[PDB]
Amino acid sequence: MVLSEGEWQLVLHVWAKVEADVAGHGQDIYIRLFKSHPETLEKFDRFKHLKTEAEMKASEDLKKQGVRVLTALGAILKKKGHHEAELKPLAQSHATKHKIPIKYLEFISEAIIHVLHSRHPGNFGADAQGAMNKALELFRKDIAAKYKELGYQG
Ligand code: HEM
């Protein structure tokens with residue numbers, strides 16, 4: 001699949017707003033992910049002990065992790081589809097070390113869309129959401145392909 005320049009513009013326009021507060025968006029996304037799909041928390045040995053949203057918001061380590069995640073995703077989105085190099089290390093670690101199924105990548109994609117919709121309604125109308133969904137679907141499609149090459153069914 002391929003996004004048009006117009007669709008990429010919608011994606012990068014709202015992403016520019018996210019970048020005004022990377023740490024805050026990361027926390028919101030994780031909290032949404034862990035509350036909606038608790039099973040995903042079990043994959044994080046360093047955070048699986050967190051019991052409440054309050055503890056999650058107070059975790060300095062979780063905040064730092066969120067920044068790393070959004071920074072990596074932002075770098076990929078900014079490549080506008082030409083992300084082969086960026087995807088390699090990410091696919092290898094998540095398939096071989098962390099063992100993250102594609103289903104969980106779908107769950108975090110849902111959390112990202114939920115948070116953007118909540119925080120940036122003016123820059124996340126129907127067309128913008130459609131573009132972001134398309135960008136995330138492309139990301140998941142390419143990661144899934146790499147997973148297969150690496151020997152992980154995902
Ligand atoms: C938006 C998609 C995602 C991106 C861009 C992303 C990115 C990253 C990055 C950059 C790291 C640090 C370096 C590395 O180990 O590769 C990382 C670590 C990790 N990721 Fe992800 N990730 C994503 C989704 C997920 C999901 C959905 C899960 C599981 C529910 C997950 C589980 C982990 C774990 C367990 C670690 C290691 C954390 C630690 O060091 O304690 N990731 N991720």
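Start at 1 and count along the chain as shown; that gives each residue its number.
Quick reminder: no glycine exception, Cβ is built from N, Cα and C everywhere.
The annotation heme b binding site is assigned in Swiss-Prot to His94 on the grounds of experimental evidence. Annotation for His94 (heme b binding site): same-chain Cβ neighbours under 8 Å, separated by at least 6 residues, are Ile100, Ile143. Look at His94 (heme b binding site): DSSP puts it in a helix.
Natural sequence variation is annotated in Swiss-Prot for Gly122 to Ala, with the remark: In metmyoglobin. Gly122 (variant position): 8 other CB atoms within 10 A of its CB, across all protein chains.
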